[PDB]
Structure formats: structure tokens, C-alpha cells
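Enquirer: The structure's right below; bear with me while I get my questions together.
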4 protein chains.
Amino acid sequence: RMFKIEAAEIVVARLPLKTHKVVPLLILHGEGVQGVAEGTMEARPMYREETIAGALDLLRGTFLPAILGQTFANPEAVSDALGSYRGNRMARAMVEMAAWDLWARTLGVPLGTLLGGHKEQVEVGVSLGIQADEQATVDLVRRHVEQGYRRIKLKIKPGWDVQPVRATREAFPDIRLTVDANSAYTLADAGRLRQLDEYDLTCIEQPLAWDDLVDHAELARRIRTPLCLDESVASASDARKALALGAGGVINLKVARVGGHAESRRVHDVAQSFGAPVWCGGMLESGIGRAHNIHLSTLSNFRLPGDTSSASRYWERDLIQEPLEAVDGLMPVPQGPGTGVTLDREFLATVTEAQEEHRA
Amino acid sequence: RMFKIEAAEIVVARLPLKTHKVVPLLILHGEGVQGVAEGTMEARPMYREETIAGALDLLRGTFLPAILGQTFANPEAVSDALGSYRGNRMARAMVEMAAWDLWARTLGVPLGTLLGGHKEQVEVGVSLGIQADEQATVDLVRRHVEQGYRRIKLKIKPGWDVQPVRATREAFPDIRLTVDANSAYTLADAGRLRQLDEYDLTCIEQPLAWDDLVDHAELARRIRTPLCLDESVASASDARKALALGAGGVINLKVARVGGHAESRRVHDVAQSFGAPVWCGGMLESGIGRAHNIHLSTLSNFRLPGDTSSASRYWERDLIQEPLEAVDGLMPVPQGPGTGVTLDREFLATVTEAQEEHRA
Amino acid sequence: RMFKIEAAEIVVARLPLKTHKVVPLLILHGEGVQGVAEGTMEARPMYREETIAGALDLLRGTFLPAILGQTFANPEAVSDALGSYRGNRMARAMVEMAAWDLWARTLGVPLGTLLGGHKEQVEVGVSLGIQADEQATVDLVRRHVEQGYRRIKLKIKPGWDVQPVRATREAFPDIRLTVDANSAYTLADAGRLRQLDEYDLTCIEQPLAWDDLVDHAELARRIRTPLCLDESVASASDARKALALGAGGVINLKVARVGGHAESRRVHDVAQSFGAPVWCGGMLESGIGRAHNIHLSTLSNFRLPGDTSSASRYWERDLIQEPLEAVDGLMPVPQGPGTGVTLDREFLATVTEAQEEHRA
Amino acid sequence: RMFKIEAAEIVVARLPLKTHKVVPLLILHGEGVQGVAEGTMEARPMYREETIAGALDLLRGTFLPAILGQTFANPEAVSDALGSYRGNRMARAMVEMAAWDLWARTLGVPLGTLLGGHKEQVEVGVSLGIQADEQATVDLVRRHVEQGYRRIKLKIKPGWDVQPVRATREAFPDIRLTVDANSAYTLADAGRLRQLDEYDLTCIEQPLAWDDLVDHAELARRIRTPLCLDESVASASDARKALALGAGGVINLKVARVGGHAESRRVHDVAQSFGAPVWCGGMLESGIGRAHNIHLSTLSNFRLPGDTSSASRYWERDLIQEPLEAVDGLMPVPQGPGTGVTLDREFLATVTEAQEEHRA
């Protein structure tokens, strides 16, 4: 049957790193269960355009009143009931993704299952920041290869790319290796990035502007290493436009950046229809976000290891009662309905900057 | 939660037209409920390449053995379990679509709801065959426009095309009007087809070879009326390819032709990502197939009316208890879990020409 | 010479329409003069992605702190000083545009003059909403053509487009006529839009998604009426990309949408280098925003009339002392340094809903 | 306020090299200040098409009478008051650039500032003529690298290209290195220039015809080293056409060749909008020209070192009172209003071939 949304809480928590990450949570209540979801927007607009002040005002002033008290058939009907407003996909994702968790919980079904996935474990990789030299780079890869991560991703920048990559591929001729070019290059760097070709990178991630496809397409003609799009694919139509333009052959898919699970599955499916793989990206999420990610990642076109590594890697103590730990580069799907994870309300209370309840 | 398929029945009915149409039914038994689906392949290969003989043989000799006694999380796992066989998409669709029905009934949710649709009714048009003349054409169109159908599809051929279109368009300058060109043309006829342009057809459906994309793309550059693809799109990647090529601006989506609901969802999603609409096509289904179609038609990119009109247009007595009648061009979604319709067992027995049961 | 920004005021006004429109003002204090600019972001994201909540938070928590107490050679140095934040171009524009005003008043030169414009007056048209019928449409158009406005923009939708255009064009066969298609169409409607071609519209404005370039380019190849881009061009490189793609032949340039005057100059220059004209769009500004717009409109590639008509069309009482009235489709450039207009402080106080002051 | 142009002097000086360079100067007088500028045309048409006899006749017979006695808002209004005449951009630049110097001086503002730049130092590189062999080439680079020039440019010709480049890159694996192909090659040399690719040149400058883009585009497809355009970009629309054609990815921007500062900023901005850098080129200018160049070069898309090296390198004694000397490859922006440099009228008098004064 249909679900009624009775109440909503916005909880903003400041979780200690391992200084702090501000974790914005939306909890939707109805049918005697509750769905939970995590904002990935930051206080300032650094990774992308949205902000917490902006997203929270939109939630409490526009999205929650649109849905509070209304009865819905599915999560897609919740999205559609917002619908008119422009951009702000992370903010909408908070509502859409909590609706998915709720929906699934009223049915007793794991989230991944409802989205059509059927993996029990998902493969995971690790992202390495810039290290001080070649051997420091190689020694850190060596460790991660040893813990059995299944893809290695290196941050690179102009002046520091060919070197860490050469040194890494020399030591590790067979590993799945990618780089994060982090929007730091221009077309003038084409001959420099082309030097990466001989090292057989799975891909180079978002080398040019965060909101561009056209130039990425031109770059992709000038070097043989595939391009991966991150910030510049924020919808299924973006993915369609990207792949048809040759802007890339790989997508770093982040569920919240694109609007939530429905639209993510759409991006996933559009990519598969070009035979391009996706992987599930990370945003330093708390157990709430991490768990949504793992559930999404059970879909079949997630054919490259995702950035959902062990929570112990980020937090001394997580917001959820369950530990999300990868072993040998496989992260198990948390058993249970919906996300299969559960807030630790008392621990949460110790780290809550602010909370509010909304009703109809 | 998870479901175990215990038994399967193949039941072939011969249903008299208002001489006859063969209806191959698959019934899957699991978890105290059942799933039912209808084959759309014919005795002979006239609409496409599959046949009843071959499809049934493939069900009993390969697909059923692969699933009987097995346990599954979702219809996706079912399809996954069928192996890497080539083609035979309508055969696969019988199992896939029955599994969706079964799955959804284990959960007590309507099928459409689980596919992401939230429409409570869907818009329908009708397809008229060739009339003896312009006036007979207009007459027949008139009866239907007076029934409130929201699209009229006229069959055409050389050199019976501009006439029935011009006659019709003159009498009804506002109605949504398509033609079905029945793969009866070539690139040589482009000039003739271009003459349709001034009559504001929504599209010309599949005028060239049934399995072609490339010539269609060439034809689309020569005339202004959008083309609509049918036989040519049997999967989400065919859809991708069609639309990237410019082979069509519209797809006629037939759930069983593409392998079933999940793949249909994807086709529909790939279209929408190109800004191409779909509609739900028909294959003279009994109420089983028809209920399946109606559910699928609730997804939001079915923005053009479906070939999904009234049961009583085709059959004095349908195989289900529920009436599926459209009023004023609107088909209501049949209520209840899964497909919302129920076999009339007694009546079905009177028209059964074969049946078998398979177990683990 | 160089200028030091000492203080900043954010003053939010609620100005009654001739119910209301919120006007966020930024006032920068330096070197004995002040600079004033008006935000064009709304309470909610309806025209675009930014919101008042998010923009103000970004001003007080990031942009103002970055500038207060600092010394600058030009508005360019100011923008440069704001960091690499993503998006939020209207927020940036408040600071950028206030800095231009401040800068120009330290020099005693009119703003337009410093941007390279030398026109003493600019041409303006108006935008009409949807009328109940053809005759009401013509009527409303008639009142404006009799005011001497040099372009008439009609809002359109399916299926209210060809009628008001044909009605209007029949009554006024000579007037410059555009439509605003309000992102309410898809590639499917191309045939419908093509029917506008024979009515010699100067352009069709943004008929597809608000953030799209690629589909627009495809649509432009299907119809002869130029397309004009609005929401889709938020910077000089977007403009480059739009025009290289063939996404439009005309850009509707909104100074704040692109991040301010310098970037507007550049957008205008990039257009002109492709032989594409621009015009100055509007966002229901008070006299502050409107004066900013008029100044910018003096540059030589604003070759099509701007959405910049009379203050008294919108407000019984504007926030500035000076009248900004157009006669016969000509808006005179308001005299004096910077923007040439002056806040009516007493009146502003009566409509102020918030204010804060920031210092070093 | 506006400026009135009262008088103009044309002074032609023969400055001793270090036999002579003919230096044509225009001095515009008004508002009690004066703006000065330097012709870059030569007695004969060698670098480009204009000549001194031609340009001076145009100045005294057409441009000065157009502007003498007239009052203007800005330099752009001065350009526009010429406007009808075709080509002759260096001649127009003399008027346009002196107007900029004047304008800025009536305001008390450095020229670069008014054009929106805010660098205090600009980076500089050195151009090397053809040397007799590899080591003579390497020994001269070594010197310049040591004086800390930030880019090295080698003249090359057929028969002498791969060799000096190989020998240079061997000795200097990391330096920013370019070549001047000086319009001396043809498409038949494509395989030969392709041999430069492995040496990671920042670019190859104007390899084919001085007035061509189309062939340069074809060449750019055949080799991986980027092309830089010099003579063939004489306007903002040229730059737009060049970059959109793939004729090059870099522009050698010479202020006078393109018409002066406004149009230069336009070329600068068009390039930036393709993410292509420009640099400021040289013409053996006297302190007058050199100073205009340095002021222009403070703009942000001048991201490659310019050819404005130390004046002591060219003249035993310069026309201006101020020394323009680069130290460690940084050239400081001369402080002061306008160009920040000042004629030495008495020294000038010693080297004047001819002078004239014009009034209204």
C-alpha cells in the first residue's frame, strides 16, 4: 500500500574525524517506520555549488511542507511532488533517498534489492592524496595493494603526474590504477597528460572544468587514456550527453550529486546502454551515506571498484550501530530492510549541533 | 524478502477473435502466490523472428530448468540466472515478466508502483487498418475520435498514404495522428513520404526494414515528420544506438519485444535521457499481456498514447475476470497486487489447446 | 587610484508590486563613497539554482570576510579575491557589481563609460505573459506598440504558441517580435515550433531545459527561427560553447546570472566575435539593479532591445530618487558617477525586513 | 567627465640600435595632459601589410581630422569615430592607444588597471635567432636560462629545426621552450615538424602563411605539438575563428597588429573563453610601445611569458625617461598614470627625422 509522511527531523551533527565533518541528516517518519539520509553539501561551495545553509532552508521552507502529510505510491512520486525547482540536487537527494529508505522499510526489503541489484558484496578501491615523492607514493600503494583494495586512485596535479604514475606502474604492472586530475589541468596540458597513456590507466578523472563536457571531449581526442567524468555529470541526460560527445568513457557516479537513487539508476542504465561502466564515488559520508552507497553499488554496471572503503578509516566512531568494514577489498551489503543500518541516537545526541522537527 | 520458484505451467490457449489468436501463458508458483505472463511470439515469424515452437522449447528445455527450485532476491536475479543465450527476447520476457508479477504479489504491491510509475490512468489511441477509400477512412476514424481515443494510427502503403492522411487531416485538423508504414518503403520513397510532412503527423512508424537503424537515420534527414521505431529497438542499447544515430525521435516500446519490464524501464529511461518520448505498443494481448502493458505505461516518459485500448474491441470473452476498458482515451490502472488481474480458470480451460507442468 | 573596502551592509527590502518581490541589497563603503548592488536570486530556486538564504550566507560567511579591510586596484581584483568557490554566480555578482559602482564613484566616471559603452540611450522592449485568447493577446500587444516599445516578447506554451504569434503577427507585420518558450518543450515539439518560422520572429528564447546547450543545438538545426539562450549561459565560456555548438544565434545576457559586469562585458565580447547579438535581460529589478543593467546596455553588441522598461510599470514607489522611464522604446542613461542613481534611504527604511553591517 | 582632443603631433624618430629603427610617434593633447603611442608599421611591408608612408598619410589626412576638436567619453568612442575605414589596424592603433593613455591620464589611473589587469610584475621570455650549430644554440640558451628568462623561443627554418630543438631539450629537459617557424614551411613539411613532438614544445609559431587559418588547422591535425598564431590573428573574430577551427591553441597577441587595447582585451577574452592562453608579442618597440605592452600584459590570460624584454637589450638610449629593465625574467609595471612612462623630449629632438602639429 501507499506511505504517508507524518514528520521529519533535520539533525546536523559534527562528527570527529580521525577536525570535524558537519553531517546533515534528514529523517522521514511514517507507517511506524523511518527513513534516513545524509546531505553531501558542504558549508561552503567547494566540491560543487550547493551549500548547507542553502539546502537546509530549501528543505525546511520548501521540500518538507510539500511532502509532509501527503500520501505517496513510491519514492518517485515523492521526487515528482517537488519537481518544479531548479538545481539543488543534493538537497533533493536528502528527501528522495530517505523516501527510498522509508519505502523499502514499509515493505521489509533491502534497498539494493528494490533498485534491482543482487550482489552480496561490492568491490572497493582507495584514493591516495599527493605524497612527497615517488617512493612515498609507491610505499603507500604497496600497503593498500596488500590490504587487497581492488583499484588504486592517485591524486595528481600539474608538475606531479607522470612521476607518481610511472613509479607506481613500475612497481605494480598489473593493478587497476586510476588518477584524479581534480579539475587542475587545461587543454594546453594535453601533451603532458598524453604521457600517461603508456602506463595503461583505467582512466583520468575530471581533468578539466567541473561543469564541462565539450572540452573534455576535445581532450579525449588528443590522448588515448580514457576520461572519467565526476562533477560534470549531475543527471541521466548529462550522462547521455557526455557519452555521446566522447567526453569520457567512465563515470564516477555519486548518488546525491545526481539527485538520488532513481536518477542514479538512470545514469547507471544510460551508461550501461553505451557499454560504459560506472563506479560509486565517495563524499566522506557517515554510516548513513556509506550504506546508501553500498546498496546502490549492488547494481550490475558498477563494474569498477567504488570509493566506499571502511568507515573505521574516517571516524573513530560512526553515527550508526553497525560497522561498515571492508575486508580484502570487498564490502558486504549490510543486511536488513532499507539501508540495513540504524542510527545510534544516543551517540548522535552527543554530537548534534542542531535538530528540529517538522509536521504538517 | 527472497522468493523460491517451485513450479511452472505453460498453458497455451486459443482465443477466438471478435478466426483466432494463440495465447501462450507462463505461470510461476512460489511463496503461496503466482505470477502470470503471456507470450507475444506467433506460430510463424511475421511480426519478428521468434516462433511459438522455438520459444516453448527454449522455456521447457533451458530457462525453466535454470530457475525451478532456485531462490531469488528480485526479477533481475531471475533474468541474470537464464544465461548468455542469444536473442529470443520474447521467450525471456515470459519468464522475466511472470517473475515481476510473482515478486510483486509476494510484496502485495502493484507492479507499476515497483517499476517507478505513479499514474492512476494512462492515455490510449487505436490503430486502423487500410480503408477502401478516403471517405471510408474518415468514417472509421470518426467512430474512434467519437470514442475519445487520444491518437489515431493509420496503416499505410504505396500508393495509399497521402490520401487517407489528407482526408483524415482535413476532417480532423486537431487530432493526434500517426501512421504505420509497415516496413513497406525504401529510401526511394522519401519524396513520397515527405509529402506527409504538411499534415502534422506526430510520426511515421518504421517505414524501412524491420531490423534497420542506419537507413532510417538517412531517411530522417530527408523528411520533417519524426520517425518512430518499433521492430528495430529490441533493447536499451539498440535504443541508445537508434537515438545517437538519429534513426528516430520516438520509440514504440513493446515490453516483450525488449525482453521484459526491467529492460523496458531501461529503454524508457534511455529515450527520456535523449528527450525522446516512448509509447506502449500492443500485440493483440489477452488481459494478462494487456495488464502488464498498462502497468508499465505508468512510467513518466510514456508521453504519447499507447496502442492499449479495450479488451472488448478484440474478444467476446477475455481470459481474466477483470474488465480492461478505456473511457475517453484513458485506461485505468487495474487495482490489486502485481498486474491486478486474475485468470478466469474455468473459462481458460474451455479454450486451452495444451498444458504442461514443470517442477524441480 | 587604489580603493579600500571598509564596511558592507546587507539590506533586504520587501517591495510591493503595483503581492511582493524581495530585494537583497549590498552596499560597499570605501574612500568616502559607496557602491550599491541588488541580488537577483529568489527566496526559492524558480528561475535558477541560487536562493536568498544561500547567497546571503555566502556573502556574510565567505565573500565579505575575504574583502573587508582589503585594498584593491579594480573590480577585477575584487573578484579575483573571492577564491575558487563553485557556481553561486549571482552571489558573486552582488559583490562584483557593488565594487564596480564603488570603483567608478571614486573616479567620478559613469559605470557604462568604464565598461566601454558610449551610447547615450538604449532601446527597450517588454515581455507579455499569456493572454486568454488571440484578441486579448493583440489588445495587450497594441497598448505596448502604442507606447513605442521596440520589441514585443510573448510568453508561450504547448498548445498556446502559433495562435498568439499568428494573431499578433497579422495585426503587426512589421514589429520586432520574439517569444519566450519558458523551457516548456522538447525535441518532440520541433515540428510544432517550426510552424512559428513563417511569422518572422527574431527568436525563440530557451525552449528546452534551462541548463541545456546540446539539445538546443539539435533543435536549431530543425527550425529556421533563431534560438536565443538565457538560463543556459552563465559565463563567457558557456557562451563560447553555446555558439560553437550552434545552440543559439542570440543570447539574453543577464549581468548577475553571469557573475557581473566584467564577465558580462566578456560574454558580450564573445558573442560579438561570433557575430551573435546580445540583449540585456531583466529580473524585475528595483532601480539599483535596473540602473546597473542600463549602464551595461551601452556596449555596442547590445543590438537587440533589452527587457529593461519603466520603473513605474512594476512599482508605485521605487527604492531610488531618480525616475527610470523609457519614452518611445528608448531608455536614457541615468547621469552621474557609477550607476547614476541614489538610494532613497527614508523610503527604503519603511520597506526593510532585515539589515546587518560587516566590518574588518 | 569627457575628454576633448585639442592637438596632435606626429613625430618620426630614427633611434640607434645596439643600424637604426624608424620610430613613428603620435602624441594626443587634451585636458592639460597628453597620451602617446608608437607605430609598429615598417617603411616596407615585411612583417605585415601596412607601411609608414601609408599609415602617416591616413593619420594626418583622415584620422586626426576625424577626432581633432571632438569630445569623447572613452577610447572606444574614439575608435568608433574612425570606424568606416578598412584594414590599417596598426595606424588605427596609434590613435586608439594614445587615446587610452590620454584617457587614463585624465583620470590619474595606470593603463593596465583601466583595462582590468592587476599584476605588478609580468613574466618575460627571450627570442633567439638562428645560430650556426647545435652547441652555439645551447650555449646561448644556457646564458638566457641563467639570466632567468621564463620561456625560450628559437627561430627555426627548414633544414634547421629538429637539431637546435633536440640539442636544447637535451640540455634543458624542463624549460618552457617554443619555436618561431616564421611562415617558412608548407604542409609537405608535416612529417618533419611532427619530429618536434617528442621534445614537448609549448608551441610552434605561425609555421604556414601569414594570413592563413584553414591550412594551419589541417597542419594541427597532423602533428601533436600545439600551433601558435601570430600574423594571422588581427582581430577578436580572427581569434574566435582560429580557435574554433583548431588552427592553433595559443595566440601571440600584438596590441597594435589587432587595432589597440580594446580589441586586444577582446582577443584576450575570446581566447580565455576557449581556455587558450595568449602572450604579449614584441616589435622592437621603444619605451613608448614597450610600456603599452607591459600594461596590456597584466591581464590574466597572458599566462605565457611575453616578448617584452629589457630595453637596454635594444637601444643604447631609450626615448623615455624611465628604464624598462627585466630582472630574473620579471618586468615590473612602470608606476604612474596611463603608461607610467614619459618622453625625454630633448633626447627625442636629437633623433627626430620629422615632426608636425595638427589642430582642429
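In chain D, numbers come from Swiss-Prot; the residues present are 6-23, 34-375, in order.
Recorded method for this deposit: X-ray crystallography, 2.5 Å.
Every residue gets a Cβ built from N, Cα and C, even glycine.
Among the mutagenesis experiments that Swiss-Prot reports, D:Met56 to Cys is described with the note: Loss of activity; when associated with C-65. Swiss-Prot documents D:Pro60 to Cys as a published mutagenesis change and attaches the note Loss of activity; when associated with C-100. Mutagenesis annotation in Swiss-Prot: D:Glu65 to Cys, described as Loss of activity; when associated with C-56; the structure shown retains the original residue. Quoted from Swiss-Prot, the note attached to the mutagenesis of D:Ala68 to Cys states: No change in activity; when associated with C-72. In Swiss-Prot, the entry for mutagenesis D:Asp72 to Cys states: No change in activity; when associated with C-68. The structure shown retains the original residue. One entry in Swiss-Prot concerns the mutagenesis experiment D:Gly127 to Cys. Its note says: Retains 93% of wild-type activity; when associated with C-313. Sequence annotations record features per position, and here Swiss-Prot assigns N-acetyl-L-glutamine binding site to D:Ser142, D:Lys168, D:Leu169, D:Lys170, D:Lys269, D:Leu299. If you look up Swiss-Prot, you'll see D:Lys170 marked as active site, proton donor. The mutagenesis experiment D:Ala182 to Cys is recorded by Swiss-Prot, whose note states: Retains 88% of wild-type activity; when associated with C-149. Annotated Mg(2+) binding site per Swiss-Prot: D:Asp195, D:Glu220, D:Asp245, in sequence order. Looking at Swiss-Prot, you'll find the mutagenesis D:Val265 to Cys noted as follows: Retains 39% of wild-type activity. If you look up Swiss-Prot, you'll see D:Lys269 marked as active site, proton acceptor. In Swiss-Prot, a published mutagenesis experiment is listed as D:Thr313 to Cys, annotated Retains 93% of wild-type activity; when associated with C-127.
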Enquirer: Please classify the secondary structure at D:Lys168 (N-acetyl-L-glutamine binding site) using three-state DSSP.
Expert: strand
Enquirer: So, three-state DSSP: helix, strand or coil for D:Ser142 (N-acetyl-L-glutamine binding site)?
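Expert: SS state of D:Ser142 (N-acetyl-L-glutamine binding site) = strand.
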Enquirer: May I ask for the distance between D:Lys170 (N-acetyl-L-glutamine binding site) and D:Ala68 (mutagenesis position), taken between their Cα atoms and rounded to an integer number of Å?
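Expert: Cα to Cα, D:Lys170 (N-acetyl-L-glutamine binding site) and D:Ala68 (mutagenesis position) are separated by 30 Å.
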Enquirer: In which DSSP state, out of helix, strand and coil, do we find D:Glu220 (Mg(2+) binding site)?
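Expert: Assignment for D:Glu220 (Mg(2+) binding site) reads strand.
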Enquirer: Can you give me the same-chain residues 6 or more apart in sequence from D:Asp72 (mutagenesis position) with a CB-CB distance under 8 Å?
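Expert: The answer is none.
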Enquirer: Compute the centroid of the Cβ atoms of D:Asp195, D:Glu220, D:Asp245, then list the same-chain residues not in that set whose Cβ lies within 8 Å of it, in sequence order, for the Mg(2+) site.
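Expert: Leaving out the recorded residues gives D:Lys168, D:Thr193, D:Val194, D:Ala196, D:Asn197, D:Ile219, D:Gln221, D:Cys243, D:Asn267.
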Enquirer: Could you list the residues of the same chain, at least six apart in sequence, whose Cβ is under 8 A from the Cβ of D:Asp245 (Mg(2+) binding site)?
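Expert: Listed in sequence order: D:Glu220, D:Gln221, D:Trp225, D:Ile266, D:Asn267, D:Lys269, D:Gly296.
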Enquirer: Measuring CB to CB from D:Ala182 (mutagenesis position), give everything in the same chain under 8 Å that is also at least six residues away in sequence.
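Expert: Listed in sequence order, they are D:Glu149, D:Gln150, D:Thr152, D:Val153.
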Enquirer: Looking at the recorded positions listed here (D:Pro60, D:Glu65, D:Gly127, D:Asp195, D:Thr313), whose Cα lies nearest to that of D:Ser142 (N-acetyl-L-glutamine binding site)?
Expert: D:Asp195
Enquirer: Measuring Cα to Cα, how many angstrom lie between D:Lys168 (N-acetyl-L-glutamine binding site) and D:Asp195 (Mg(2+) binding site)?
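Expert: Cα to Cα, D:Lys168 (N-acetyl-L-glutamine binding site) and D:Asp195 (Mg(2+) binding site) are separated by 7 Å.
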Enquirer: What three-state class does DSSP give D:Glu65 (mutagenesis position)?
Expert: coil
Enquirer: When DSSP is mapped onto helix/strand/coil, what comes out for D:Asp72 (mutagenesis position)?
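Expert: DSSP assigns D:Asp72 (mutagenesis position) to helix.
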Enquirer: Sequence order is fine: just name those recorded positions in D:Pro60, D:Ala68, D:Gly127, D:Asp195 with a Cα within 10 angstroms of D:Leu169 (N-acetyl-L-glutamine binding site).
Expert: D:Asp195
Enquirer: Just name the winner among D:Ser142, D:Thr313 (the recorded positions) by count of other CB atoms within 10 A of its CB.
Expert: D:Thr313
Enquirer: Using a 10 Å cut-off between Cα atoms, which of these recorded positions sit near D:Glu65 (mutagenesis position): D:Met56, D:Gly127, D:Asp195, D:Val265, D:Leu299?
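Expert: Within 10 Å of D:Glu65 (mutagenesis position): D:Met56.
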Enquirer: In three-state terms from DSSP, label D:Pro60 (mutagenesis position) for me.
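Expert: It is coil.
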Enquirer: Return the residue, from the listed recorded positions D:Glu65, D:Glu220, with the maximum count of other C-beta atoms within 10 angstroms of its C-beta.
Expert: D:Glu220
Enquirer: Could you round the CA separation between D:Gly127 (mutagenesis position) and D:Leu299 (N-acetyl-L-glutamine binding site) to a whole angstrom and send it over?
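Expert: Counting only the Cα atoms, the answer is 21 Å.
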Enquirer: Near D:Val265 (mutagenesis position), which residues of its chain come within a Cβ-Cβ distance under 8 Å, counting only those 6 or more away in sequence?
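Expert: Spatial neighbours, sequence-distant, of D:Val265 (mutagenesis position): D:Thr217, D:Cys218, D:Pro241, D:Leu242, D:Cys243, D:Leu244, D:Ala291, D:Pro292, D:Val293, D:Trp294, D:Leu319.
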